[PDB]
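Enquirer: Can you read through this structure? Questions will come right after.
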Amino acid sequence: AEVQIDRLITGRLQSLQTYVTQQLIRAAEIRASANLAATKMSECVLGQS
Amino acid sequence: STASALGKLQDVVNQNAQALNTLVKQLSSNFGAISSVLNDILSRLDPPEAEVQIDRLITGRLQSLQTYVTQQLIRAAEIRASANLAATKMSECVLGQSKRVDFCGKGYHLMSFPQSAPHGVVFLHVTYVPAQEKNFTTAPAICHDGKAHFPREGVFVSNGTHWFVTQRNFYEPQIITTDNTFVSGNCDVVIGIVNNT
Amino acid sequence: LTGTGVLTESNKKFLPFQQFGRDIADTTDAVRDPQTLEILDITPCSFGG
Amino acid sequence: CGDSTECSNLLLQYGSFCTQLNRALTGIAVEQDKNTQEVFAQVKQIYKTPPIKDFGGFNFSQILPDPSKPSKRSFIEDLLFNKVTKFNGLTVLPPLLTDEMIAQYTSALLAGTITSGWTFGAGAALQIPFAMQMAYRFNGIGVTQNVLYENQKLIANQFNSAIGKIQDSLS
Amino acid sequence: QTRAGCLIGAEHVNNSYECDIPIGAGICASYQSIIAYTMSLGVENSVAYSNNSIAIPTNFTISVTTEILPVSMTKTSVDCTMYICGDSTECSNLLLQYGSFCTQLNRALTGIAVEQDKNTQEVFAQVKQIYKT
Amino acid sequence: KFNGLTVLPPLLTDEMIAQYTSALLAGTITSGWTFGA
Ligand SMILES: *[C@@H]1O[C@H](CO)[C@@H](O[C@@H]2O[C@H](CO)[C@@H](O)[C@H](O)[C@H]2NC(C)=O)[C@H](O)[C@H]1NC(C)=O
Ligand SMILES: *[C@@H]1O[C@H](CO)[C@@H](O[C@@H]2O[C@H](CO)[C@@H](O)[C@H](O)[C@H]2NC(C)=O)[C@H](O)[C@H]1NC(C)=O
Ligand SMILES: *[C@@H]1O[C@H](CO)[C@@H](O[C@@H]2O[C@H](CO)[C@@H](O)[C@H](O)[C@H]2NC(C)=O)[C@H](O)[C@H]1NC(C)=O
Ligand SMILES: *[C@@H]1O[C@H](CO)[C@@H](O[C@@H]2O[C@H](CO)[C@@H](O)[C@H](O)[C@H]2NC(C)=O)[C@H](O)[C@H]1NC(C)=O
Ligand SMILES: *[C@@H]1O[C@H](CO)[C@@H](O[C@@H]2O[C@H](CO)[C@@H](O)[C@H](O)[C@H]2NC(C)=O)[C@H](O)[C@H]1NC(C)=O
Ligand SMILES: *[C@@H]1O[C@H](CO)[C@@H](O[C@@H]2O[C@H](CO)[C@@H](O)[C@H](O)[C@H]2NC(C)=O)[C@H](O)[C@H]1NC(C)=O
Ligand SMILES: *[C@@H]1O[C@H](CO)[C@@H](O[C@@H]2O[C@H](CO)[C@@H](O)[C@H](O)[C@H]2NC(C)=O)[C@H](O)[C@H]1NC(C)=O
Ligand SMILES: *[C@@H]1O[C@H](CO)[C@@H](O)[C@H](O)[C@H]1NC(C)=O
């Protein structure tokens, strides 16, 4: 049974790694958007730009 | 005196060191093979089945290396964005005065100084902060001889009995005169007109 | 214990029951010869692009 | 594995991939709270509007919080919230800041930018009538402050109509 | 019992402070016996707004603040036959049939290494001469 | 430098970075913002 266990393990590990990488990319993009929003609030709400 | 004020650079260095350390540590893993050392399985088994163990070790190490490379790429992109922001701040706040709010420190920006750091830059911002306020009383415009007068640059205030013109960010009263006020129309539309001379 | 490198003399002290040492990430750093019982030092010989 | 001793034992010799995955997930989870903190926590104090509302004719009743509602959210916030719309080893963590605290931050910012203007963004909030803050704001775009005082009612009516149109379009 | 689960060993209080250890859903803990409470946003004040009153400062202070920004990280390069084979002929022969994987890795590492130097140069080299006090 | 990992030195040494910083600081103290344009 070890061969089948290894096959399932490696497949699931590969899928998990792919999901984690996609999450990292999306988190970076969201962080950039949040930085832009913070800059807009600091500049346009607390003063006249 | 106080430590822990340079968390970002220390965190970057620690992350790099930890990534390198775990990449090195990954060598000792077995990956389901007979052993983690090539020489033992080479001298213990003839090629026909030893090639399977060699292949398993090779694919495991290749996967680890690929993961390390991807993580390095992500960190490189992050650092590039941060340093682009740093370069923009250097260009805008050191080589000239800035008007955009809260870009360089808190308060009204005055000037800045750069300093080096092992893997970064440190900005010292000199700004200006008001304090010791008062209350006074205000009117938008003053009607004299039937015509309304507005301040050129400043605001009307009163200490209870007399009216003065000051500037917004500092208290310095002056006697109202034609030289610092301008006339426009008659005192019939503005809401808040006060009689004075 | 098989491996390549250059062997120098070392001043590190071993308790009388060890046979070899390592520093971190499980990499051999020093070894004691089984005949003369002295602590040597192993350094990877130079390489580079 | 899903509660399997043999699978766990087999996985034990695959290195330390899982620690790295967990660390990355924890980092990207913390980053969200950091983003919220840096975008919303912009004020040192919590201001509140005076009970008497007379802002020179401007009407802010549709953006100011309503104490009647339990959530203390304004009409536009409720419209936005209404507009926007199981266990296998994965979990969802709750945000550090709930909706009420975010609403309180927004209300504090909106109440501080009306009574004080831009003064509270540098030091301490300085009171000033709204009809004069607007006159200051025209003076910063090339138009003399003369214009506002002769067209106060028209400007107030246009602003109220615009905000009502925005509310209708959102609804 | 809180919204994020439950705490054991901490005692709930009715107060509220600017806490230091986040817990979740507004709840957070501190030492002061370990206690847990609801975080406080800050001190609340009401500005005395009117329609004929202002507040003009009479004095000023000058403050110097600091901020820190990283600009670059260490440049690294990684070999393959040294790493995944450790100077073995059989391993090299077996690896030879996996196409060209290591070329991409070396290319990416070289790209980021060049990017670091370009980044530092663009950050710091803003002047054309060297002035002296 | 253990089993195939190499750390490449930076192109700019710390002395020249310090000289850049000193040049910027001496330029901004004496001339103001005019030396940037
Ligand atoms: C408001 O300011 C005016 C301007 O100084 C004050 O008028 C003078 O005040 C000084 C001292 O307070 C007196 O010695 C002068 O005789 C005043 N001259 C006039 C023409 O009034 C005024 O007293 C101030 N009022 C208050 C309540 O402080
Ligand atoms: C500033 O606000 C006060 C308070 O509402 C206004 O004073 C009122 O003015 C109306 C119109 O003359 C009177 O009917 C009220 O009796 C006044 N109330 C008080 C308490 O005096 C004042 O007019 C406002 N200033 C303006 C609009 O310029
Ligand atoms: C400001 O002065 C003008 C001119 O004296 C005042 O206008 C007239 O004042 C007289 C005397 O009080 C009244 O009998 C008239 O009815 C006023 N005419 C108008 C059109 O108002 C004006 O009332 C004064 N305003 C203030 C606030 O003192
Ligand atoms: C193991 O190594 C040698 C084996 O003969 C011995 O050690 C030395 O042996 C030579 C010649 O046999 C002598 O001249 C030396 O005096 C020996 N040195 C010591 C320290 O004994 C001995 O059998 C063993 N040595 C040790 C250190 O275990
Ligand atoms: C500000 O706008 C709101 C919204 O239109 C006004 O509230 C309305 O007031 C009228 C008259 O009392 C009512 O018939 C409506 O039902 C109210 N609408 C809502 C949504 O409650 C409010 O009166 C305005 N304030 C001012 C000072 O003009
Ligand atoms: C300015 O006038 C106000 C009253 O119009 C003074 O009273 C303050 O009012 C606010 C809001 O009601 C309170 O939060 C303060 O505590 C009050 N101050 C007191 C009672 O001393 C105010 O003091 C005056 N001065 C300033 C600088 O605002
Ligand atoms: C503005 O603030 C400064 C700093 O607090 C005041 O200067 C101080 O004045 C007191 C009293 O004269 C002295 O004892 C201190 O030594 C001064 N400090 C410094 C750094 O010189 C200044 O007086 C304030 N301005 C006004 C008008 O009160
Ligand atoms: C205060 O704490 C007690 C228990 O310590 C609790 O029963 C009560 O609900 C809390 N709040 C108030 C307002 O008493």
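Chain B is numbered as in Swiss-Prot; shown residues: 940-1136, in order.
Note: Cβ is positioned from N, Cα and C throughout, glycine not excepted.
Below are the features I grabbed from Swiss-Prot:
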VARIANT   B:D950 to N  In strain: Delta/B.1.617.2, Mu/B.1.621
VARIANT   B:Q954 to H  In strain: Omicron/BA.1, Omicron/BA.2, Omicron/BA.2.12.1, Omicron/BA.2.75, Omicron/BA.4, Omicron/BA.5, Omicron/BQ.1.1, Omicron/XBB.1.5, Omicron/EG.5.1
VARIANT   B:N969 to K  In strain: Omicron/BA.1, Omicron/BA.2, Omicron/BA.2.12.1, Omicron/BA.2.75, Omicron/BA.4, Omicron/BA.5, Omicron/BQ.1.1, Omicron/XBB.1.5, Omicron/EG.5.1
VARIANT   B:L981 to F  In strain: Omicron/BA.1
VARIANT   B:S982 to A  In strain: Alpha/B.1.1.7
VARIANT   B:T1027 to I  In strain: Gamma/P.1
VARIANT   B:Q1071 to H  In strain: Kappa/B.1.617.1
VARIANT   B:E1092 to K  In strain: Theta/P.3
VARIANT   B:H1101 to Y  In strain: Theta/P.3
VARIANT   B:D1118 to H  In strain: Alpha/B.1.1.7
Enquirer: Which of the variant positions B:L981, B:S982, B:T1027, B:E1092, B:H1101 have a Cβ lying under 8 Å from any Cβ of chain E?
Expert: B:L981
Enquirer: Could you check the variant positions B:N969, B:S982, B:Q1071 and say which one's CB has the most other CB atoms within 10 Å?
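Expert: Of the variant positions B:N969, B:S982, B:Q1071, the most buried by Cβ count within 10 Å is B:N969.
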Enquirer: If you measure from the C-alpha of B:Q1071 (variant position), which of the variant positions B:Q954, B:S982, B:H1101, B:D1118 fall inside 10 Å?
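Expert: Within 10 Å of B:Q1071 (variant position): none of them.
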Enquirer: Please work out the number of neighbouring Cβ atoms within 10 Å of the Cβ of B:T1027 (variant position), leaving out its own Cβ.
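Expert: Around B:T1027 (variant position), other Cβ atoms within 10 Å: 12.
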Enquirer: Near chain D: which of the variant positions B:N969, B:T1027, B:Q1071, B:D1118 have their Cβ closer than 8 Å to one of its Cβ atoms?
Expert: B:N969
Enquirer: What number of additional C-beta atoms lies within 10 angstroms of the C-beta atom of B:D1118 (variant position)?
Expert: 8
Enquirer: Measure from each Cβ of the variant positions B:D950, B:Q954, B:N969, B:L981, B:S982, B:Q1071 to the atoms of ligand 1 and list the residues where some distance is under 6 Å.
Expert: none
Enquirer: Where the distance is taken from Cα to Cα, which of the variant positions B:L981, B:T1027, B:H1101, B:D1118 turns out closest to B:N969 (variant position)?
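Expert: Given the candidates B:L981, B:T1027, B:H1101, B:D1118, the nearest one is B:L981.
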Enquirer: Helix, strand or coil at B:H1101 (variant position), per DSSP?
Expert: coil
Enquirer: Which of the variant positions B:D950, B:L981, B:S982, B:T1027, B:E1092 has its Cα nearest to the Cα of B:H1101 (variant position)?
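Expert: Nearest in space to B:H1101 (variant position), counting only the variant positions, is B:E1092.
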Enquirer: Where B:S982 (variant position) and B:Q954 (variant position) are concerned, what is their Cα separation in Å, rounded?
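Expert: So the alpha carbons of B:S982 (variant position) and B:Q954 (variant position) sit roughly 39 Å from each other.
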Enquirer: In sequence order, which same-chain residues at least six apart have a C-beta under 8 angstroms from B:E1092 (variant position)?
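Expert: Expected: B:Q1106, B:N1119.
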Enquirer: Does DSSP give B:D950 (variant position) helix, strand or coil?
Expert: helix
Enquirer: 10 Å Cβ neighbour count around B:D950 (variant position)?
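Expert: By my count, 11.
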Enquirer: State the Cα to Cα distance, in Å, between B:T1027 (variant position) and B:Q954 (variant position), rounded to an integer.
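Expert: Cα-Cα distance, B:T1027 (variant position) to B:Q954 (variant position): 26 Å.
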